[PDB]
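Novice: My structure is below; once you've seen it, I'll send some questions.
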2 protein chains.
Amino acid sequence: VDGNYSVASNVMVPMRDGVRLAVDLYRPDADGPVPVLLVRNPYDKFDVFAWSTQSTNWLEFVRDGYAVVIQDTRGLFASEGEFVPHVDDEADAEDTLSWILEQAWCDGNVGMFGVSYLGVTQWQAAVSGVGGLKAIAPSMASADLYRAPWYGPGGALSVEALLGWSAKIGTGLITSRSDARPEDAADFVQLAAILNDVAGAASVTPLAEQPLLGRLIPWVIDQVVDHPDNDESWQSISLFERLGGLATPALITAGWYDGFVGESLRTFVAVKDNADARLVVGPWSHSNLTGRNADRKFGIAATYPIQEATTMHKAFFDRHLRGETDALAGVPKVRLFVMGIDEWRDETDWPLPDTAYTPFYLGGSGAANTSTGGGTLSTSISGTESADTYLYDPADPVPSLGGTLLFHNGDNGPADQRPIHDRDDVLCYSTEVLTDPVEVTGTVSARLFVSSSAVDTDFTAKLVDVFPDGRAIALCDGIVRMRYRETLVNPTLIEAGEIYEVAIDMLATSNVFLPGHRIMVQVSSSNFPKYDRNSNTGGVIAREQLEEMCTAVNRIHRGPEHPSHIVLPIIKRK
Amino acid sequence: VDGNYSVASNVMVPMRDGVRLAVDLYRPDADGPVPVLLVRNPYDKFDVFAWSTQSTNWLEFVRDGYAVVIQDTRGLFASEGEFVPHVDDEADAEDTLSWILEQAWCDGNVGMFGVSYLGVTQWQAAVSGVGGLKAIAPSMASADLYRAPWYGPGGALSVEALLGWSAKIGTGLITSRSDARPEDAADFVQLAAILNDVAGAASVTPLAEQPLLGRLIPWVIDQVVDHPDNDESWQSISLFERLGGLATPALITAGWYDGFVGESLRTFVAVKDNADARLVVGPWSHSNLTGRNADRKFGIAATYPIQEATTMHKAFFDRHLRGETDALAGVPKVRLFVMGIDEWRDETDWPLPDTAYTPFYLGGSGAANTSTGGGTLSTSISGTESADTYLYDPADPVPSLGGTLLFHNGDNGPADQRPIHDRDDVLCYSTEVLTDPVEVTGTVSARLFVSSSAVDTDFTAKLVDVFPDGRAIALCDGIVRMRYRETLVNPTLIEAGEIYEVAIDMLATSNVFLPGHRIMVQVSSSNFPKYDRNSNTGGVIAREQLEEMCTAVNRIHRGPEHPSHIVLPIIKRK
Ligand SMILES: *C1(O)O[C@H](CS)[C@@H](CS)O1
Ligand SMILES: *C1(O)O[C@H](CS)[C@@H](CS)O1
Ligand SMILES: [Cl-]
Ligand SMILES: [Cl-]
Ligand SMILES: [Cl-]
Ligand SMILES: [Cl-]
Ligand SMILES: [Cl-]
Ligand SMILES: [Cl-]
Ligand SMILES: [Cl-]
Ligand SMILES: [Cl-]
Ligand SMILES: [Cl-]
Ligand SMILES: [Cl-]
Ligand SMILES: [Cl-]
Ligand SMILES: [Cl-]
Ligand SMILES: [Cl-]
Ligand SMILES: [Cl-]
Ligand SMILES: [Cl-]
Ligand SMILES: [Cl-]
């Protein structure tokens with residue numbers, strides 16, 4: 001019967017090592033084999049409502065004749081084995097895909113879909129070389145776990161993401177263990193305390209001493225905290241360099257305020273030349289898909305469009321798993337939610353063709369410290385040789401407000417920055433009030449000429465849309481940890497007092513700065529707990545006590561010989 | 001096979017009039033008949049992810065051997081007939097329950113669960129007299145549609161709820177019609193415009209002229225706007241007076257910032273003496289179950305506890321549908337999220353036994369206008385005979401901020417009231433800063449001595465928790481429309497200048513006002529668009545042009561002969 005299906009729970013699938021993973025099979029009433037979609041989930045395959053609202057109304061797929069397999073990853077819930085993030089997912093996906101392809105009900109065409117960890121696992125599956133995998137659809141995901149979500153392109157630890165997620169999984173690890181333990185109740189209370197106060201959890205020094213999380217999930221220290229360089233342990237689990245050799249269609253979703261945004265977009269660029277890639281980017285953060293934030297509303301159109309997403313996924317799978325050549329007729333290659341105008345818009349590529357990468361130079365009379373300073377932005381090089389100076393004290397870092405926060409207040413991406421504008425270590429540079437709109441859509445970066453009293457420190461840059469009423473709304477930001485200025489792999493310290501030209505990767509955005517607005521840039525040396533705080537010592541940061549850390553006198557140089565600037569991806573549409 | 005199930009889509013169930021309703025059947029792999037749960041849904045039975053996250057992980061029920069039936073209500077999606085809210089749901093539920101009980105796979109025990117409209121329909125089912133219905137679980141619902149969500153106990157129209165919901169259904173009505181229409185695209189745009197700007201939509205005068213909504217859903221005017229009195233049209237669809245004669249177990253869920261809170265709680269009180277009633281109340285609004293708000297966070301424990309809810313529902317249904325006498329061992333009768341302390345707490349009853357209904361009298365030297373006025377609250381009667389006076393202008397009503405908003409900014413219940421504190425028509429009365437905690441848990445009301453220059457007007461009262469940092473956080477509020485001061489059914493006008501003692505029903509709350517806080521009350525004559533604005537004419541409000549309306553000079557009298565006060569449900573726990 002068309003539209004009818006059955007569900008078989010806890011079908012045990014043997015991996016190459018004999019460890020069995022549990023899957024649930026959603027199989028249509030059909031007369032022969034069918035195309036199959038696989039989802040790999042560390043958050044209980046039974047708990048479909050937890051993630052599905054951030055994805056697709058995928059029961060539509062089943063009603064339309066696809067089978068769907070949802071799997072508990074190794075060591076969690078109904079699966080056997082031991083759980084360690086990332087390290088088993090390439091092999092376990094390969095073995096699972098192989099098992100699916102062998103089944104009576106599989107017609108030889110398999111795809112995947114899902115969000116976050118259910119997205120990362122799709123890249124890990126895609127590098128398997130399993131020919132039967134015809135398409136993937138990774139949403140809010142990464143193919144390089146160092147670059148997102150654990151560290152970043154600037155070489156700072158994404159500490160709130162790490163501690164929040166580890167506490168989240170810690171709840172899952174206890175819930176899914178064999179027998180209940182006397183310490184479980186107290187552990188459950190302590191994990192809740194972390195999730196209620198992620199900045200507090202991240203504030204403990206040495207950062208690497210995590211009695212609870214290190215016990216429940218040793219990986220938090222053994223892999224993440226202990227490996228600050230993008231070293232061999234990270235390279236092992238990275239998929240990114242293998243993406244170029246694939247020819248697997250990928251339907252990629254991202255969010256402008258999502259922790260994974262930079263890495264999600266990079267995956268699109270990596271696969272677009274060799275297969276049918278599609279891109280959808282909305283104004284969402286990882287846990288807020290509503291389009292509504294405390295000081296910024298994007299409109300109901302911005303709410304994660306789950307039925308349109310479902311329709312697009314089905315068309316995509318119809319094309320690539322069912323060989324329906326015209327299934328994607330009228331579907332755009334790229335669909336972006338352009339903020340400011342607050343409208344969806346179709347594009348032919350990402351980056352946009354006809355992106356003008358335009359320097360906006362830091363300038364101004366007098367100090368740029370605070371929002372009431374004299375800092376300017378201009379497409380013209382600054383005429384006078386100046387410098388702005390501030391003290392960065394690790395005991396008092398600049399608090400994270402919006403941006404791509406994941407677990408610490410991660411539901412307010414476009415956050416008003418005014419609460420930090422009176423700080424002396426927040427340097428502000430803005431354009432005059434705009435008389436005509438300026439669209440900035442693409443990857444964003446800064447090139448700063450900097451010096452420090454320290455042998456290591458951080459520099460941050462944050463793009464901001466200043467509204468007529470004074471709201472200073474965050475758009476996108478990045479960090480550079482100075483030891484990693486030239487490489488994430490082989491860091492070196494800097495010489496105190498020497499001027500360096502450094503790049504800050506500020507991920508990406510799409511925003512029209514409307515008439516009456518200003519373009520604003522904030523520069524500092526911290527953004528905590530989005531990123532951990534530099535100790536300004538050159539030491540092993542995560543092993544240092546707060547008292548061991550040093551203050552740094554940091555300086556931004558600006559003028560004709562040191563033309564510090566932000567590079568804006570300008571789009572002009574007449 | 002235990003834990004396995006099948007799904008049959010679009011099974012057509014004939015009603016008494018021959019009109020067939022579409023249902024989906026989720027039926028366990030079992031050897032005989034099973035207990036059955038029914039959900040009646042106007043938002044597409046296929047779209048389970050849309051509502052389920054506000055309810056239960058109900059696939060657990062199916063894995064555990066319950067069948068679940070989800071039905072499209074009459075005239076929507078796959079169902080035949082014509083849709084009109086409420087009017088067909090008693091009969092259609094009776095006929096559906098009867099059909100279920102006749103099926104080979106039903107063991108004679110049926111229950112229901114679900115939220116909002118999926119909750120209201122359970123009360124409509126419960127009055128059917130169908131013996132096979134053994135238990136219901138209505139969440140965020142009402143048994144009196146006048147009192148919630150369309151009007152209220154004060155006799156003002158809940159205009160934002162009406163217009164927002166009508167636009168929401170209007171999307172559904174177009175989506176589920178026979179053939180696509182040329183006007184659909186433009187209609188879809190206009191509906192989005194309403195949902196993006198509900199206060200704007202509610203601001204049009206006459207309010208009753210609704211070209212779009214009146215065309216798509218004539219009921220919006222024909223029933224709701226046209227019937228401001230709690231008349232026979234409303235009585236017809238009310239279930240409340242029939243609740244006392246039932247003996248049906250009900251698991252009732254409510255939220256402190258939910259539009260239905262007053263009516264949800266009243267249903268518990270109505271059924272508790274005759275059957276096993278249970279109550280769960282969290283700090284949620286209708287569309288925000290997260291525990292997180294712009295200026296108030298309740299902690300992760302406050303996040304809608306969906307797996308605990310699932311466990312409780314299963315225990316409840318095990319007791320009442322499966323006759324498992326000990327299934328509810330250790331389950332509390334009442335479980336409340338007590339704000340301030342921000343903790344869940346078990347109780348034996350609602351209202352709490354040992355509630356001290358305590359008057360807090362309005363007082364103070366000089367005018368109470370604005371937060372910087374002299375208004376006080378005290379358990380002692382005020383010594384001097386005073387009055388506070390203000391102009392209420394319908395062209396400039398007090399904006400709604402938080403509270404029990406549904407569609408207009410309905411995601412910020414505990415909203416900071418400071419943005420309206422400089423208004424001359426907002427009278428503020430507060431206690432001194434508290435040195436010891438004061439718990440207020442229960443139903444809340446005000447008794448005010450009032451006068452007006454007009455023959456009709458409104459008075460509002462809003463309970464507020466003032467935090468050390470100045471945040472003035474809304475707790476619960478109500479309104480009285482003066483023509484309905486003595487009855488919602490047979491209104492009469494007032495005499496200009498005469499003093500009336502009126503009651504304002506302020507719904508309910510649970511809050512510990514902690515040391516360093518103040519208890520605050522705001523009094524005014526508007527709260528728009530939570531409630532429509534009184535025209536101050538005595539006329540048919542929804543038919544008046546703004547220009548036809550009048551300003552009113554309104555007065556609150558306070559002192560020994562006019563002891564205006566709020567009645568707080570004080571709980572003392574030592
Ligand atoms: C997704 O499920 O949420 C996490 C946010 S850090 C991420 C871990 S790879 O996956
Ligand atoms: C629920 O589904 O949302 C509506 C809010 S007004 C309500 C109508 S009875 O049901
Ligand atoms: Cl089988
Ligand atoms: Cl293992
Ligand atoms: Cl262990
Ligand atoms: Cl806005
Ligand atoms: Cl749009
Ligand atoms: Cl372009
Ligand atoms: Cl100097
Ligand atoms: Cl130089
Ligand atoms: Cl059958
Ligand atoms: Cl009909
Ligand atoms: Cl029609
Ligand atoms: Cl708070
Ligand atoms: Cl609690
Ligand atoms: Cl009590
Ligand atoms: Cl007078
Ligand atoms: Cl009198």
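Sequential numbering from 1, following the chain as shown.
Header entry for method reads X-ray crystallography, 1.6 Å.
Cβ coordinates are placed from backbone N, Cα and C, and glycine is handled just like the others.
The note that Swiss-Prot attaches to the published mutagenesis A:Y43 to F (Swiss-Prot position 44) is: Loss of activity. Has no protective effects against cocaine-induced convulsions and lethality in rat. Look at Swiss-Prot and you will find A:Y43, A:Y117 tagged as substrate binding site. Quoted from Swiss-Prot for the published mutagenesis A:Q54 to A or E (Swiss-Prot position 55): Decrease in activity. Here the residue is the original one, but Swiss-Prot notes a mutagenesis experiment at this spot, A:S116 to A (Swiss-Prot position 117): Loss of activity. Has no protective effects against cocaine-induced convulsions and lethality in rat. For the published mutagenesis A:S116 to C (Swiss-Prot position 117), Swiss-Prot gives the following note: Great decrease in activity. Per Swiss-Prot, the feature active site, acyl-ester intermediate maps to A:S116; the stated evidence is experimental evidence. Listed in Swiss-Prot as a mutagenesis experiment, A:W150 to A (Swiss-Prot position 151) is described as follows: Decrease in activity. As annotated by Swiss-Prot, active site, charge relay system applies to A:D258, A:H286. The mutagenesis experiment A:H286 to A (Swiss-Prot position 287) is recorded by Swiss-Prot, whose note states: Loss of activity.
What's the neighbourhood like for these features in this structure?
Specialist: Look at A:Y43 (mutagenesis position): DSSP puts it in coil. Cβ neighbours of A:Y43 (mutagenesis position) (same chain, under 8 Å, six or more residues apart in sequence): A:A50, A:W51, A:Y117, A:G172.
Its own atom aside, the Cβ of A:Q54 (mutagenesis position) has 22 Cβ atoms within 10 angstroms in the protein chains shown.
Sequence-distant contacts (6 or more apart, same chain, Cβ under 8 Å) of A:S116 (mutagenesis position) comprise A:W51, A:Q54, A:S139, A:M140, A:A141, A:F260, A:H286.
A helical conformation is recorded for A:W150 (mutagenesis position) in the three-state DSSP classification.
Other C-beta atoms found within 10 angstroms of the C-beta of A:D258 (active site, charge relay system) number 32, with every protein chain shown included.
With a 10 A radius on its CB, A:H286 (mutagenesis position) counts 24 other CB atoms from all the protein chains.
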Novice: Which number gives the other C-beta atoms within 10 angstroms of the C-beta of A:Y117 (substrate binding site), all protein chains shown included?
Specialist: 21
Novice: Could you tally the C-beta atoms, other than its own, that fall within 10 angstroms of the C-beta of A:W150 (mutagenesis position)?
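Specialist: 23, counting other Cβ atoms within 10 Å of A:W150 (mutagenesis position).
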Novice: Provide the three-state secondary structure of A:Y117 (substrate binding site) computed with DSSP.
Specialist: helix
Novice: Which whole-number value in Å describes the distance between the Cα atoms of A:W150 (mutagenesis position) and A:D258 (active site, charge relay system)?
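Specialist: About 13 Å separates the two Cα atoms.
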